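Visitor: Got a structure here, written out as structure tokens. Questions coming.
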Amino acid sequence: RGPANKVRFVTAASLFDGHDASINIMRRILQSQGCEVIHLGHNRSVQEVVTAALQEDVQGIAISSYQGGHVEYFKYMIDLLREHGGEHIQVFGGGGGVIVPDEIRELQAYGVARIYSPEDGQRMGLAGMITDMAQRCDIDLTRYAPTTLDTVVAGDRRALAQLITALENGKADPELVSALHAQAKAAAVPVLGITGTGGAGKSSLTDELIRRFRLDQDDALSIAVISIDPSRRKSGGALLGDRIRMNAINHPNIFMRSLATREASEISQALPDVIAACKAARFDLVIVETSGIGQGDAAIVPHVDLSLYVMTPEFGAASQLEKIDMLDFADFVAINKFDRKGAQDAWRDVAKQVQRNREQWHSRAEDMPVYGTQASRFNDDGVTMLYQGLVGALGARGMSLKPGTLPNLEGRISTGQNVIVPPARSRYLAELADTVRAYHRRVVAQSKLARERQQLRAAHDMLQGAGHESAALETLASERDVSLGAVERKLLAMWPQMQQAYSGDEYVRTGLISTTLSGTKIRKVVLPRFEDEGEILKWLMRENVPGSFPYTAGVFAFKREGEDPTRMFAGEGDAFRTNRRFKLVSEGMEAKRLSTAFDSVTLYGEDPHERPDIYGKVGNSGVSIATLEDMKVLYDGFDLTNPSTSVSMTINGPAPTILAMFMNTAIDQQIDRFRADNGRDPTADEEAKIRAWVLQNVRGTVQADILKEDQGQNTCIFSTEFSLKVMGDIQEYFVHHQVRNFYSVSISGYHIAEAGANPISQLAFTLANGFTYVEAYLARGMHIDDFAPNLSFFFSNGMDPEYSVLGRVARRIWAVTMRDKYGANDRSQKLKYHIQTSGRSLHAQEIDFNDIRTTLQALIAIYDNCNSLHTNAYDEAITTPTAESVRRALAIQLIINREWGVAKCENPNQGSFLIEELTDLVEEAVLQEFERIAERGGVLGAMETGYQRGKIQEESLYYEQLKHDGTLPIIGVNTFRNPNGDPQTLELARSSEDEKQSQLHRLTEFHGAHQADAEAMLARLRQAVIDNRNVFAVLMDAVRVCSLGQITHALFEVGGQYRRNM
Amino acid sequence: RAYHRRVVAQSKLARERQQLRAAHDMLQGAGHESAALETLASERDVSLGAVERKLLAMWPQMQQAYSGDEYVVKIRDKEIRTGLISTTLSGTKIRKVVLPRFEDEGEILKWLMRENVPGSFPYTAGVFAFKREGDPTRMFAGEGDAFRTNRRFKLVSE
Amino acid sequence: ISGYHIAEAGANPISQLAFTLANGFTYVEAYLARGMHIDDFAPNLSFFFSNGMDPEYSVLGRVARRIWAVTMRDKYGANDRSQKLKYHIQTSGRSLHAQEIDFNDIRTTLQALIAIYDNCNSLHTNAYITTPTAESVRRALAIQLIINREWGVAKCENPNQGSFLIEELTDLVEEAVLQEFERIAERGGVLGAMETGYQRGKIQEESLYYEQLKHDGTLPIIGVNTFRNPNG
Ligand code: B12
Ligand SMILES: CC(C)C(=O)SCCNC(=O)CCNC(=O)[C@H](O)C(C)(C)COP(=O)(O)OP(=O)(O)OC[C@H]1O[C@@H](n2cnc3c(N)ncnc32)[C@H](O)[C@@H]1OP(=O)(O)O
Ligand SMILES: Nc1nc2c(ncn2[C@@H]2O[C@H](COP(=O)(O)OP(=O)(O)O)[C@@H](O)[C@H]2O)c(=O)[nH]1
Ligand SMILES: C[C@H]1O[C@@H](n2cnc3c(N)ncnc32)[C@H](O)[C@@H]1O
Ligand SMILES: [Mg+2]
Ligand SMILES: [Mg+2]
């Protein structure tokens, strides 16, 4: 048995917070214990969460806040709840080590029920927390329900929400119920039913339709939304996952309640009561979404005034439509996901079927209420067409509405002709798998030939040394000279010459020898001493020396002389403070390698504001950058156009906007440098030469990997498709201006890993995402050798064995595929990547132990010849690195690179039986995962089903189940605890109050400066999206007169918002 | 230095021996039957030492041992089974002792003589077959008179 | 037979390993010349080495094992138990410094790692100056626990084997040790060399050379001669 009452929760992550890994495994335990969970997903303001909890009438709220600003956040929520009749709703929180003990006691004293620390998780266990959390919220909310309809009819939306909880639980008085239906009948409001197959897009299409209603009627309509999702009878509760897709329901005139079927039927047993309740609440329209219905299911029809059947082009044979009961009753049919293959033919089958069912032979098949929609697409003309149709039908059915402001267009089918990856190339990942496996098959065969060839000629020389000469052997040998390929033959031929190269003290110049205190010569690159030419060729093909195909041991011959791979992530407070931290890290280093971390506000493209939702997060967890002037200040004193200076900005959603700021900054620096070296402004021609030169030589990297946002980090603000569109615009801009030093995208999986994915999943997903971009650009008309060298990677290094060979595997898979499959050049076959030590592998308990783990992870990174390395501080679980903390992190790299003896060799991994076996295993495991994604429609197709997110969250749970368990030993956490129990007072990296006020004053000053050109520039930006030009090209001008928030919100009106994917 | 000189010489012999018999099998597969090769091969069977010959002979049997999930070896009248596999969170089988995948019997013998598996001469990779599981941290104590040092001994070792 | 002090005094890994094996073989010859049997005292012989940052330390243990096993078998004709050299490795104390004491846990980790990789029989870990506090000894004890229990590569018991670097280093260090044997032999054996103070002299020579390059800025020591504390 589950809880005593019908226990409901609202779960979400705090505002501008992408950390869902924590909250996701909580709503899973909640659901399994028998709770209905209305999951809102990541990035939710207080105003959002409270509104939801109030409309759903829940007993509890669970929020995860890892960005900081949690004190202000929860206080706001507690205040807002009490103010709007939700004092009895309990609030639970968690942020791991971010929420220090003092802040927990403060928040719990303020009103928060419980906030769970990592130490609480260890003591109570995963299920223990949720049990405690659920047992608290096990209360009957029907006592708060109104006894008369006076409140509800008046317009009280909170009373309505509570009346529904009474009606649903059947604790409403019979005389009240009949009185409700009596007024519901006289109410005469239209009830739109939206049903269809599972995952067809019912929720997404509903949200879009509501958006249409708002834009068309200037938000004058009062709409009630009743979404029903199927309930697992085993647990008792359900995962009501419809509200998470709704982005247009955030408005006082919109009300939404999530119902569980509670019958493992497609409608709640009290649905007619709930509908009637909304009708009596004087709503202009009631919309009802059902759960996944079968072919012969149509229970929504008798409860609504209009019914809409939603389907996808994938329905099998055309004869299947004769079995679908809903096609016989539906007033409107929407074929959503019209981007899928065979959408047009699907429409012609459905159209003809509806024509047959209505016996309208005297009508055209194209005139039937069958619409081809694409809800995923922003401002889809298809959806608008369906909307126009619904309006005409709702109008005749007594519903006053003003003459619309929307494009009253004609047609039944969407005209969205955009494609990221053509259906012809759908199985691209599978082909890549074949390519790699095919390469290895050749290595085996060519080795056997090279081996046999040597064995023969060896025996021939031994026979002649004894007397008996047999030319019969030579015939078989010469036979295998031709059997060997041209490339393979030259490999073995250059082998003795190759050995003589790496033998001496120099490489004709580069030194090969570093001598120890003992007087031992440590060769930078150690060559094998095989006699078998089979082993030589096998080695040369599978793992050649660093700087030779397939670049397994590194893409470069020898490691950089002065520029170490070190690149420390940094960001705190305003641009002024971070500019200090940059100078701290890069102090005493000729090569300035910066890595910038932005605050949660900037990461979501928002300007700093006074509201406690946002204000408390400004300057925390990263530098607050809102204007070009902030960006300039951030890198002041750093010559961005200097060859030995590279800047790595970690930004995803607003990445194009931030990149435009950086580019403008690098340009303006050289304009200032010229104005100083000449004492005059450069002419229009001089400036044009300077501006163009900057773009070509500017060295750095912008993350921007949107594919990983949907899957891992959740920093996607615009719609996925729009983000990918603009990301391409950036790469096109780079090509035109010959930006050959900047990396347009750091294809990452670190985030995917930190979410919980094991090294195999991380590596596979990341390479898959990378290959997706390749296919995307290839289908977009760019030469493979034009964008491939601009592709950067990012990985995580944890404690798992596979991490030791993660980099070398990624290099080989890339090199082989780029050569054989895509036929690209050498620069393209070379995969360069950044490795950051695993942050989740570090804990809040016994923080001194983390330096041990971060050392081991940093070691295998350097051993495997990484291109760039970040080291995590010991206080990783609690705060952004302190001045003392970042030095310990920076010392780990310095000690390994300078002091550590084995490190004096640049290929110590090579030869190792374990490394070579692990390399082969991990590689094949990755290839198999490629095939799993390929049979799900590619990366995009898998994302459509939430395959990656599902697999990540599953592995996250599996790990976490073991961490608390004890099966997976974690020193200082689940074993070898402290007899004292010390996790004292540690220094924390929060932002100064003055710094917050500074950013606000700087912003309003910047705004006042370009107040004239502001609206005009933003208008140009939206026209760039409408006319479908290059967005980034406009951003290069936009960031000069517009703030980060202004640009983001302008793009929202034309590029839409990200639809969360659970 | 004398030992290593032998490793070089015995490897060359083991290598040549394989190369000959390999060529002999390839000639017979084409039709030509030249036993002149076999004479040079059998000549190197004697050239190889007794110990070296047995090393290569036990190599395929050695591989089958470290291949499975367990290590069966019967001492006295009973037996002592030991696990070879530790599985990662990803589901990867990490073998306790990883054997080389050489085809050249020259490299096999060279490896077996210079660096045999842990628990085999010359014990380069360790004197024991597999590491002990589980505590081995000694309890050091020594201060003041014999009474104080004793108490600490008794206290730590409680 | 210990070599902890010999290295700690300043001797590089080659000198340490060579002198220690030489001392060990001296005991063997000493006991043999009392008319004793080799299989009676050889299994009782224990060894004790230092693991520093130098490259040679990565293969110090495996070299000692092979040199012992080969000589005990071929030269002295002893049994299997005698050919097996068991040793304790303690992380270098000299390699840890008073400046920036938090850095020492990094060095002690790396040294503990190659010890375990090379399949040592017993390992001591050094704490991060002051008295051996119960907190400081826990950080030292955690280094071993983390590597043995959490670290992934450690799940394999011969990760060194196969490595081109390891096998080349093993051969080099071995021969370097053998050459040092010959230097001691032409000085009258270990006892004869001690008579001239050869070992002491050579240890002292290397201790000075190290201490020189350290001050010279030539041998980088993080937190000591480079990347020094900007506050203290
Ligand atoms: C994984 C992780 C990420 C992943 C997130 C993946 C995902 N999809 O969630 C990635 C790599 C994407 C990431 C990114 C960022 N992160 Co981060 N991340 C972490 C990390 C390593 C662990 C957090 C985690 O998920 N832990 C797993 C959970 C399950 O365990 P736990 O935290 O110990 O929680 C326990 C209890 O507290 C309890 N509990 C916790 N929450 C809840 C909730 C409920 C309802 C209940 C009942 C219980 C409960 O359950 C657990 C039981 O053991 C932490 C550091 C750390 N190790 O603590 C940094 C950390 C949280 N991140 C940090 C930052 C700054 C960021 C970035 C903003 C960096 C940047 N500037 O770009 C980005 C962007 C985030 C975004 N997109 O908005 C900082 C926070 C600094 C601060 N707030 O002062 C941290 C502390 C790292 C650091 N030291 O700098 N992050
Ligand atoms: C919120 C959290 C979770 C995060 O997401 S934190 C994210 C942190 N991310 C990062 O720090 C990403 C960092 N990565 C990068 O900057 C890039 O991916 C990068 C490729 C590693 C950049 O490395 P760089 O030091 O700039 O080296 P490169 O760009 O390759 O070198 C420039 C040129 O120098 C030359 N070069 C560089 N290195 C060498 C070597 N070793 N040999 C020879 N020549 C060399 C060469 O000519 C290079 O250009 P090509 O002719 O095109 O080959
Ligand atoms: N390819 C494509 N995917 C869509 C479209 N509309 C919605 N989706 C996706 O389909 C998934 C499920 O959507 P959802 O609204 O929850 O469907 P529901 O469960 O039936 O209500 C999500 O990943 C949506 O992004 C579309 O027009 N095309
Ligand atoms: C998400 C991961 O990024 C790193 N990280 C996050 N924020 C910062 C910051 N301000 N400074 C340095 N590193 C940071 C940590 O290692 C964390 O685990
Ligand atoms: Mg839905
Ligand atoms: Mg639904």
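Residue numbering for chain A follows Swiss-Prot; the residues present correspond to positions 21-284, 286-529, 538-1012, 1015-1093, in that order.
Quick reminder: no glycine exception, Cβ is built from N, Cα and C everywhere.
So Swiss-Prot lists the following for this protein:
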- A:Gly219, A:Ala220, A:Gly221, A:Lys222, A:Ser223, A:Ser224, A:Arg265, A:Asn357, A:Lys358, A:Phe359, A:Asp360, A:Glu973, A:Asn1092: GTP binding site (BINDING)
- A:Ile248, A:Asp249, A:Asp262, A:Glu310, A:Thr311: Mg(2+) 2 binding site (BINDING)
- A:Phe587, A:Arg622, A:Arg728, A:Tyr772, A:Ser821, A:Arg856, A:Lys861: substrate binding site (BINDING)
- A:26-156: domain 'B12-binding' (DOMAIN)
- A:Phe598 to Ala: Switches the substrate specificity and enhances the catalytic efficiency of the isovaleryl-CoA mutase over the native isobutyryl-CoA mutase activity about 4000-fold. Is even more susceptible to inactivation than wild-type during turnover (MUTAGEN)
Visitor: Among the recorded positions listed here (A:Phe587, A:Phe598, A:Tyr772), identify the one with the smallest other-Cβ count within 10 Å.
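Guide: Comparing Cβ neighbour counts within 10 Å for the recorded positions A:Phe587, A:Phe598, A:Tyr772 gives A:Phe587.
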Visitor: Which ones in the same chain are close to A:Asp249 (Mg(2+) 2 binding site), with CB under 8 Å and 6+ residues apart in sequence?
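Guide: When sequence neighbours closer than 6 are ignored, A:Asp249 (Mg(2+) 2 binding site) has A:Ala258, A:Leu259, A:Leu260, A:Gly261, A:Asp262, A:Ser278, A:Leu279, A:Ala280, A:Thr281, A:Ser312 within Cβ distance under 8 Å.
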Visitor: About how far apart, in whole Å, are the alpha carbons (Cα) of A:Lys861 (substrate binding site) and A:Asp360 (GTP binding site)?
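Guide: A:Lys861 (substrate binding site) and A:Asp360 (GTP binding site) have their Cα atoms 34 Å apart.
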Visitor: Hey, for the Mg(2+) 2 site built from A:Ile248, A:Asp249, A:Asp262, A:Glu310, A:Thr311, who else sits with CB inside 8 A of the CB center?
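Guide: Counting only non-site residues, the set is A:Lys222, A:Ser223, A:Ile246, A:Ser247, A:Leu260, A:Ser278, A:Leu279, A:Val309, A:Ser312.
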Visitor: Between any two of A:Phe587, A:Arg622, A:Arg728, A:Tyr772, A:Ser821, A:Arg856, A:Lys861, the residues recorded as binding substrate, what is the biggest Cα to Cα distance in Å?
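Guide: Between the outermost Cα atoms of A:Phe587, A:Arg622, A:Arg728, A:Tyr772, A:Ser821, A:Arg856, A:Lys861, the distance is 22 Å.
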Visitor: Roughly how wide, in whole Å, is the group A:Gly219, A:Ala220, A:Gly221, A:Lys222, A:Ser223, A:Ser224, A:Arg265, A:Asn357, A:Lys358, A:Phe359, A:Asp360, A:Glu973, A:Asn1092 that binds GTP, by largest Cα to Cα distance?
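Guide: Roughly 19 Å, rounded to the nearest whole number.
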Visitor: Spatially, and counting Cα to Cα, which of the recorded positions is closest to A:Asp360 (GTP binding site)? Options: A:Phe598, A:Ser821, A:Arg856.
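Guide: Sorting the recorded positions by distance from A:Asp360 (GTP binding site), the top entry is A:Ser821.
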Visitor: Under DSSP, the domain 'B12-binding' (A:26-156) has how many residues in helix, strand and coil?
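Guide: Counts, helix then strand then coil: 65 helix, 25 strand, 41 coil.
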Visitor: For the binding-site residues listed here, A:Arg265, A:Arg728, which shows the highest count of neighbouring CB atoms within 10 A?
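Guide: When each Cβ's neighbours within 10 Å are tallied, A:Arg265 leads.
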Visitor: For ligand 3, list the recorded positions among A:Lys358, A:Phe587, A:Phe598, A:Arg728, A:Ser821, A:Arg856 whose CB atom is within a distance below 6 Å of it, in sequence order.
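Guide: With ligand 3 as the reference and 6 Å as the Cβ limit, the list reads A:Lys358.
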Visitor: For A:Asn1092 (GTP binding site), list the number of other Cβ atoms lying within 10 Å of its Cβ atom.
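Guide: For A:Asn1092 (GTP binding site), the count of other Cβ atoms within 10 Å is 20.
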Visitor: Would you mind listing, in sequence order, the residues at least six apart from A:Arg856 (substrate binding site) in the same chain with a Cβ closer than 8 Å to its Cβ?
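Guide: Long-range Cβ contacts: A:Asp814, A:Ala817, A:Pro818.
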Visitor: Which of A:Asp262, A:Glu310, A:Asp360 has the fewest nearby Cβ atoms, counting only those within 10 Å, among these binding-site residues?
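Guide: Minimum Cβ neighbour count within 10 Å, taken over the binding-site residues A:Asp262, A:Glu310, A:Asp360, occurs at A:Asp360.
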Visitor: Within the chain of A:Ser223 (GTP binding site), which residues six or more apart in sequence place their C-beta under 8 angstroms from its C-beta?
Guide: A:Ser247, A:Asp262, A:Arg265, A:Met266, A:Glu310
Visitor: In sequence order, what residues of the same chain, 6+ apart, have a Cβ less than 8 Å from the Cβ of A:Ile248 (Mg(2+) 2 binding site)?
Guide: A:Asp262, A:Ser278, A:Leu279, A:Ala280, A:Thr281, A:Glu287, A:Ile288, A:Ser289, A:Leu292, A:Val309, A:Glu310, A:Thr311, A:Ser312
